[PDB]
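Participant: My questions will all concern the structure given below.
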Amino acid sequence: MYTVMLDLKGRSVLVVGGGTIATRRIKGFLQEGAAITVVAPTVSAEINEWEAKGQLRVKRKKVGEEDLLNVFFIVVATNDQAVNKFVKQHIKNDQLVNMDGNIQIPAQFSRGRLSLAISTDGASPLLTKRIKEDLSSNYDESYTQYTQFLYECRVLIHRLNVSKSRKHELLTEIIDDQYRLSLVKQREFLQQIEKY
Amino acid sequence: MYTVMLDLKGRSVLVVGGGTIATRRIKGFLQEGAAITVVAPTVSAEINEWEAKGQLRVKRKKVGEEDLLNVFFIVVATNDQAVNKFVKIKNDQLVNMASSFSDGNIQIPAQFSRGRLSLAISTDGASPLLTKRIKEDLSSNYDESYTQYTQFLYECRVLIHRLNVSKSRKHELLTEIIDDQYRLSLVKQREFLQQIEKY
């Protein structure tokens, strides 16, 4: 429908539920800057393992209005009809909520600042799974520190008091395999722009 | 940032600005069921046509405090830095700061489609040029064969959903049809359609 990038870095995420969907959702956005709370009577072995590693907070309760305060993003993973109704009746108008609801989560992966998301508008989640695998293979962890390098370069060049002509030159230069796969190449480029 | 589909159906959307960037942004959510209001002293020929077609509302003036009060999603797509700054609203407020350099909490990824297949690519603004490169590289690998194929897959989904056969049979069938040969053989496709008719 309408695909966007959403900043969750440092933001509050509540997951309502603790079964298999809940576990999937959390796996999905763990890398994202967190503040994850899970509210359910019972949770899964996986949520338990994450709770135990300091990755998540759990509240083994029936969700109440006290759980729905100032949460940036709410995920209602559960199917439990009454819980879904309750949450829907107790959130504000502009509440981001994945359930109605106003947030769908597509298959995706990231390599630091790089992200690729795939959908078929529910025609083939199984194709989407295959394409995700193929793309994860083709875009590996080298893109994590490369896109971090790119990001530093963009900020640094932006700040330069150097002509538009030169800025564009510096921004074009750093887009090839040799910048991704050579630390000398990167480090020397950084030495160059530091001098300006 | 994290990738999500935002459902704007029956939500208020404010587009601040009315140039080329505002027009491009609106195109993206024009068929989404939102109530779109566009605020700029002047607006493009295409925004005008959309207004005249009754798909959005136009406010022909510069933005003021009032315009930002009860708006679910704000897109800033102007060129006057004071408008940008002025908009730059509460926290928890969805906003796309399209006109850079700094971000809102909403970014719009590069996207291409092959029929129903959709790919979204972002580098969190690290490099618009890399994003373009990757979109071209993905365009190369996923060509127009995927446009026809997701149409096949869609029809299969429809026909399999209303089969009076088990859930586990449905899954097996929907799994079966995911490989290169289903995509690239029309015989394979057609014989499978015929097969799921018997059930």
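Chain B residue numbers are taken from Swiss-Prot; in order, the displayed residues are 1-88, 91-201.
Determined via X-ray crystallography, 2.3 Å.
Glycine is treated like the rest: Cβ placed from N, Cα and C.
So Swiss-Prot lists these for the protein:
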- B:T20, B:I21, B:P41, B:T42: NAD(+) binding site (BINDING)
- B:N98 to A: 4-fold decrease in the dehydrogenase activity (MUTAGEN)
- B:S101 to A: 1.4-fold increase in the dehydrogenase activity (MUTAGEN)
- B:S101 to D: 2.8-fold increase in the dehydrogenase activity (MUTAGEN)
- B:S102 to A: 2.3-fold increase in the dehydrogenase activity (MUTAGEN)
- B:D105 to A: 3.2-fold increase in the dehydrogenase activity (MUTAGEN)
- B:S124 to A: 3-fold decrease in the dehydrogenase activity (MUTAGEN)
Participant: Quick check on the gap: how many Å separate the Cα of B:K88 from the Cα of B:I91, given the 2 unmodelled residues in between?
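Facilitator: On either side of the break, the Cα atoms lie 6 Å apart.
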Participant: May I ask you to pick out the recorded positions among B:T20, B:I21, B:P41, B:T42, B:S101, B:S102 with a CB closer than 8 angstroms to chain A's CB atoms, ordered by sequence, or 'none' if no residue qualifies?
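Facilitator: Of B:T20, B:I21, B:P41, B:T42, B:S101, B:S102, none lie near chain A.
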Participant: Please report the distance from the Cα of B:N98 (mutagenesis position) to the Cα of B:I21 (NAD(+) binding site), rounded to the nearest angstrom.
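Facilitator: Distance between the two Cα atoms comes out at 12 Å.
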Participant: Around the NAD(+) site formed by B:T20, B:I21, B:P41, B:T42, list the extra residues of the same chain whose Cβ is within 8 Å of the site's Cβ centroid.
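Facilitator: So the additional residues around the site are B:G17, B:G18, B:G19, B:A22, B:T23, B:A40, B:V43, B:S44, B:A77, B:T78, B:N79.
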Participant: Tell me, if you would, which residue among B:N98, B:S102 (mutagenesis positions) has the fewest other CB atoms within 10 Å in the structure shown?
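Facilitator: Counting other Cβ atoms within 10 Å of each of the mutagenesis positions B:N98, B:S102 gives the minimum at B:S102.
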Participant: Report the largest Cα to Cα distance, in Å and rounded to a whole number, among the residues B:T20, B:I21, B:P41, B:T42 that the record lists as binding NAD(+).
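Facilitator: Maximum Cα-Cα distance: 15 Å.
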Participant: When you rank B:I21, B:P41, B:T42 by Cα distance to B:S102 (mutagenesis position), which of the binding-site residues ends up on top as the closest?
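Facilitator: For B:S102 (mutagenesis position), the spatially nearest of the binding-site residues is B:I21.
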Participant: Compute the C-alpha separation of B:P41 (NAD(+) binding site) from B:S101 (mutagenesis position), stating it in Å without decimals.
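Facilitator: Their Cα atoms are separated by 17 Å.
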Participant: Quick one: of the mutagenesis positions B:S101, B:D105, B:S124, which has its CA closest to the CA of B:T42 (NAD(+) binding site)?
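Facilitator: Closest recorded candidate to B:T42 (NAD(+) binding site) by Cα: B:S101.
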Participant: Just checking: which of B:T20, B:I21, B:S124 have a Cα that is within 10 Å of the Cα of B:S101 (mutagenesis position), counting only these recorded positions?
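Facilitator: The recorded positions passing the 10 Å Cα test are B:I21.
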Participant: Cβ neighbours within 10 Å, counted over all protein chains: which one of the recorded positions B:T20, B:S101, B:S124 has the most?
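Facilitator: Compared across B:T20, B:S101, B:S124, the most Cβ atoms within 10 Å surround B:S124.
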Participant: Quick one: pull the CA-CA distance for B:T20 (NAD(+) binding site) versus B:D105 (mutagenesis position), whole Å only.
Facilitator: 19
Participant: Reported as an integer number of Å, what is the Cα distance between B:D105 (mutagenesis position) and B:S124 (mutagenesis position)?
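Facilitator: Roughly 13 Å, rounded to the nearest whole number.
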Participant: Roughly how many Å lie between the Cα atoms of B:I21 (NAD(+) binding site) and B:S124 (mutagenesis position), rounded to a whole value?
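Facilitator: Computed Cα spacing between B:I21 (NAD(+) binding site) and B:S124 (mutagenesis position) is 18 Å.
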Participant: Could you say whether, by DSSP, B:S102 (mutagenesis position) belongs to a helix, a strand or a coil region?
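Facilitator: Coil, per DSSP.
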